[PDB]
Amino acid sequence: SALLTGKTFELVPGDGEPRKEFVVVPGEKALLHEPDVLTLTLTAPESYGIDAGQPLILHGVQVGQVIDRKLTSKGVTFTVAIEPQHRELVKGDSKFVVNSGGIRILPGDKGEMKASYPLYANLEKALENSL
Amino acid sequence: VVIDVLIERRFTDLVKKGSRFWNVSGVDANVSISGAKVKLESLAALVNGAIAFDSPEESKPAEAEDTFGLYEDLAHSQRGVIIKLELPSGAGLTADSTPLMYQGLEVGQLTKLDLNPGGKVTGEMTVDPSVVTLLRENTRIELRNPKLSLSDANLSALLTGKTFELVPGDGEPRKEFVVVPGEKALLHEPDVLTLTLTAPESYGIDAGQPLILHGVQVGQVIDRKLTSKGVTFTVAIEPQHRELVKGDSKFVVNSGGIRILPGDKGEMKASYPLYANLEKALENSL
């Protein structure tokens, strides 16, 4: 039955002053317009096949999502959204690895969220950075 | 035939010289899937037929014995600019009910679909007067097929069959276009790199296969051509990534598609050789 309806809207309520005009999110670019969400920027020489809809992984758990790639002379640049419920887990010095799809997070201890984090290749290059 | 309509005295201000009469007659029972809706309101029109007309607000009133043309229905009477298309081959196209979508909103339709003597299939499309300003020199009109897209599956769009898509642009206003075959599009974009690659074999690289730069989709192969001097591909680099490939950059059989090894400053040559895997491409510089 729902497959015949074609396409619908979904009302996700919230807090604040009453509103009367909205901006409908493109659906997949949602979770970027959530109230609290971590918007990180990753840089990489290549793309490693990581694409827009690919997920983020923390301890094997789906946590966030890649959102978009951007190709530039300085290599690929991903934008990444961490959900609010798992926001406090990634806390700065945590690193990012090409999961092997998606991006796997190596969480760290206390630290301040930087502006952009480098996306390493597999763990052999990520862990050696600290040593 | 010539019909003689007698508009009563107290209504003669309605018939303007730019009015349009359309036939409203019989029943128009339509049926679709989730939308097989039939509505009937006029009873006399169902029995002995009827005519209807409209009245613009800027044209002079019609004089006696003035001649108009009776359109087939309300749809055929719609105003809008008539543009001409040279479309490749009308296969999923119908003389009507083939829309011209612009951001998912229908802003026109096919109205004529002919077959010229030279085998060329031409057509004529009526466009809503709201988007005539978007019909300029660099505006493409692309045939588009509905994909499966198992995510959403567009059960409504898959019934429409095949549509046009208006990609606007800049320049002088235009009135006749050449509809791109859809996949040969991105070759007729305003700015695009058209490169020619040569290779002894084909390495399985085909027409629709992509180009790769740093793992990112950048361009597309377009066509192969077999010749005594080996396979020859033609390749289109998109404009946004045009300035990245800058000459001495090389091309490798990706392992599908063609993977670009970008280089530094250099002038774009006429044709680049398509190497085998990197072992032969990198050794060329050393």
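Chain B residue numbers are taken from Swiss-Prot; in order, the displayed residues are 201-455, 479-509.
According to its header, this structure was worked out by electron microscopy, 3.1 Å.
A Cβ is built for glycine as well, from the same backbone N, Cα and C atoms used for every other residue.
Looking at Swiss-Prot, the entry for mutagenesis of B:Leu243 to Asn says: Well folded and assembled into a hexameric structure, but loses its function. Around the Cβ of B:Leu243 (mutagenesis position), 7 further Cβ atoms fall within 10 Å across all displayed protein chains.
Annotation of the published mutagenesis B:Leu246 to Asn in Swiss-Prot: Well folded and assembled into a hexameric structure, but loses its function; the original residue is retained in the structure shown. In sequence order, B:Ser225, B:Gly226, B:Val227, B:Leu240 are the residues near B:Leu246 (mutagenesis position), counting only same-chain partners six or more apart with C-beta under 8 A.
Around B:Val247 (mutagenesis position), no same-chain residue at least 6 positions away in sequence has a Cβ under 8 Å from its Cβ. Swiss-Prot gives this note for the published mutagenesis B:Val247 to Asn: Well folded and assembled into a hexameric structure, but loses its function.
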